[PDB]
Number of protein chains: 2
Amino acid sequence: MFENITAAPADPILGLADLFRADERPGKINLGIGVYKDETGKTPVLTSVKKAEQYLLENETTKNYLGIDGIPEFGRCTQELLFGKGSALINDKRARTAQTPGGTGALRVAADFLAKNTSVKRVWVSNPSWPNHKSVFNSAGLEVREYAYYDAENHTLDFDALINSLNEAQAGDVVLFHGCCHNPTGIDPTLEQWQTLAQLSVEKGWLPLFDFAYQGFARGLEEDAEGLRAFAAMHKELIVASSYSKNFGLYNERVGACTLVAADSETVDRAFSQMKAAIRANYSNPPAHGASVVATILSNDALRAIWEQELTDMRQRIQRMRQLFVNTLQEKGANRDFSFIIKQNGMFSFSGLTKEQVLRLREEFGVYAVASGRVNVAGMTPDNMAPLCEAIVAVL
Amino acid sequence: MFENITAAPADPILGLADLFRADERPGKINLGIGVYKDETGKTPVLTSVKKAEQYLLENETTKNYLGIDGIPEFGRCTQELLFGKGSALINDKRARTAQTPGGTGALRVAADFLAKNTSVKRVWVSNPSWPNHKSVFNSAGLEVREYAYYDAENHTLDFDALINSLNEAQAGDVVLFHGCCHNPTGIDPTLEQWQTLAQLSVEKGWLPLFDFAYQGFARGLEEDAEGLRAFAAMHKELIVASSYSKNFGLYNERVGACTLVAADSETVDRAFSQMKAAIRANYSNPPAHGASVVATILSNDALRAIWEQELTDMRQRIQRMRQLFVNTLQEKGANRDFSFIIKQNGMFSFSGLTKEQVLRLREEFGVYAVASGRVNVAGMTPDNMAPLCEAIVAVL
Ligand SMILES: CCCC[C@H](NCc1c(COP(=O)(O)O)cnc(C)c1O)C(=O)O
Ligand SMILES: CCCC[C@H](NCc1c(COP(=O)(O)O)cnc(C)c1O)C(=O)O
């Protein structure tokens, strides 16, 4: 049965981790995956996370099955993070949330749901976007079409091209939006553009599917949900796949959520039962640990406060790193002007490097970046900044 | 988009948990899901598990991504549990293991793998079997056909009917076998029958897919893998989906594994890369916690020893419970003879009750069993045994 199976090609992002580790050479620098790093080059477990974990160790009485949709308080907390406390979506019971194995798993169950209980056949993903978007959707049978987004020359959001591209999307089609910290460009629509996209969307009959994997990394928790909340004010139906991998440093525990919104409770209940049916044929119920950590930290005044501070420290460190990056590049001798890096949000920056340039950096300097020229700014430290910038300049 | 979505029907097994909890009445007894219970009616976290968890709390330095296939030592330990330490499958590097979100998730990734990189179109599942088997396979596009198994009259393995049913399966078809503790019958093939099934299988060109969710609950760890090991001695290719939910009481942490076996390392490597591609489009990488617990307990002499004893205590308690069950039924006034219950293995017993009988038990006595008449023996305690047996007799 397996004699003819052809070797699958490596993930441009994940296949990078293998090379990096298999690669010897001490000075090797890893700017691939979007994993946070502190000033020392380590990606530690948050203190608030350690505290919640000890709490669980002493207060956990059983490991009994968690229920299809996971932990309730977990679901309640995510909806408030996403829509705000007052929110009518919460008051009218228009939304239902399922705990999932990461944001990747939230996207898959969303795909599985749509492809089986809906008439959707195509999903629109920005160009560029997280490579794995296509794969998740293709696996569910949906077709992936792309819309324009990045103005490479000026390094901005090419809104006209965006509108014009989406003009080809029909009613009943799914359009995927990154809530904030666009991967891999770092450029996001303003609130005006978000409202404009909301207006257009309700007229074209599109189903918005928001991917929120970096809430809190652009401006702040609440501010980062401004786009999403603008859509939710006008849409009767929307799906949101969110993650707690970055803002909670819970990468390997697979904590995410798929939030379903319908016109009213009765409908969302019906729609949700089918979603739970999609989870049951996939993994049964979700992993409790990482989610129990999130719910306990969020349900507790002191723990949440500590967490919120750790989060703003991560955001601020990245912000210092990109500024230092731009300056050291100039200081080091780079001809091109990289000031636009300072304008991007999140952990990355679209360096604007060519494929051969990223190939030489790795091969010749042990510096690891994604082929698209995406570099993880949160992986830059005051100590690796210099050899990194020298590598880059000698490749420009 | 969601206005026409029809409400999905409840899982015969999982939908039971809802009813049970939504049902008031103190004396209500739950014999539904296959979750272990101790003499007090609680399903506690194992001591060995608590010890490994404390170890992690103090020794864990990061929550950084785990890699597509999960923890290596985890994979190494499961292969030894499944095939034995000496095993040539291990020595020849013929097997590869991926850590997954439970045994359910191992079945799905197996399905996703086969349906996309193989020419399989149909999977054979015993009648009866775990209801969710059909759903997982149907979700991947494969077709589910059934083979005979249980001789309801004599309460035995109808091997002739089994052979005769499978005679309709073509070469290149997948046949699913329960490694031990057949769900829901509790009847398993002898080693002779296992070898016979192995012989037949290699001649008909079937791809064996073993579902191991109860290793250690029939006779013992090693003995329970006798069937599987007989197949592995003769087959060049096989897939095994195993779980650590019951034998480790890690239900809600989703710990399982999908083991791929091919003729040689080069082939399995090629086949495995595609499997990893199937995991990437589903959930990325697996949840670390429950798996780190399993690897730490298994890699440690003292912890493993404690775990092995906790496991044999669970097995033995169940064995005392079914014996008490049969006796109290006779003592209480049941006309029928239920001695065959004593012959079954695992947590359950196919009571042989009718749908209307299980309906009346619940509705009238608050006793919860699966419609098929499957009752969780590991949920019976010396204290609930009497009202339970009285409920049953007044329904016969
Ligand atoms: C999972 C490995 C990729 C990490 C990272 N992208 C992770 C990621 C996800 C989902 O990740 P989690 O499942 O871990 O929640 C969703 N959406 C975006 C836009 C992401 O960048 C990157 O390299 O950009
Ligand atoms: C998951 C809820 C069902 C529990 C139980 N069947 C669980 C179960 C599984 C997979 O379960 P995990 O994913 O939790 O590893 C695989 N195979 C069998 C034969 C099972 O009975 C039952 O009610 O029989």
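Residue positions begin at 1 at the first shown residue.
Cβ coordinates are placed from backbone N, Cα and C, and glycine is handled just like the others.
Under the three-state DSSP scheme, B:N183 (L-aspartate binding site) falls in the coil class. Residues annotated as L-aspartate binding site in Swiss-Prot: B:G34, B:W130, B:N183, B:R374.
Look at B:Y65 (mutagenesis position): DSSP puts it in coil. Close to B:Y65 (mutagenesis position) in the fold, though at least 6 residues off in sequence, lie B:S284, B:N285, each with a CB less than 8 Å from its CB. Under its mutagenesis entries, Swiss-Prot includes B:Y65 to F or S with the note: Slight changes in activity.
Quoted from Swiss-Prot, the note on mutagenesis experiment B:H133 to N is: Decreases to 60% in maximum rate of the overall reactions in both directions. The Cβ of B:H133 (mutagenesis position) lies under 8 Å from the Cβ of B:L107, B:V125, B:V144, B:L176, B:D211, each on the same chain and at least six residues away in sequence.
Quoted from Swiss-Prot, the note attached to the mutagenesis of B:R280 to V states: Reduces first-order rate constant over 25000-fold. B:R280 (mutagenesis position) falls within a helical segment according to DSSP. Cβ contacts within 10 Å of B:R280 (mutagenesis position), excluding its own Cβ and spanning all protein chains shown: 20.
B:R374 to F or Y appears in Swiss-Prot as a published mutagenesis result, with the remark: Second-order rate constants are reduced by >5 orders of magnitude. B:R374 (mutagenesis position) has a Cβ environment of 26 other Cβ atoms inside 10 Å.
Annotation of the mutagenesis experiment B:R374 to A in Swiss-Prot: Reduces first-order rate constant about 10000-fold.
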Problem set entry | Alpha-carbon spacing, B:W130 (L-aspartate binding site) to B:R374 (mutagenesis position), which is rounded to whole Å | 11
For this session: Looking only at C-alpha atoms, tell me how far B:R280 (mutagenesis position) is from B:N183 (L-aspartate binding site), rounded to the nearest Å.
Result: 30
Problem set entry | For the L-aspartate site built from B:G34, B:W130, B:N183, B:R374, further residues of that chain with CB within 8 A of the site's CB center | B:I13, B:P184, B:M347, B:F348, B:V370
For this session: Name, in the order they occur in the sequence, the residues of the same chain whose CB lies under 8 A from the CB of B:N183 (L-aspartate binding site) and which sit 6 or more residues away.
Result: B:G34, B:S129, B:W130, B:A213, B:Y214, B:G346, B:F348, B:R374
Seminar exercise, completed: Of B:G34, B:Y65, B:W130, B:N183, B:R280, B:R374, the recorded positions near chain A (CB under 8 A) are B:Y65, B:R280
For this session: Filter the candidate list B:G34, B:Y65, B:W130, B:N183, B:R374 of recorded positions, keeping only entries whose CB is under 6 Å from an atom of ligand 2.
Result: B:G34, B:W130, B:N183
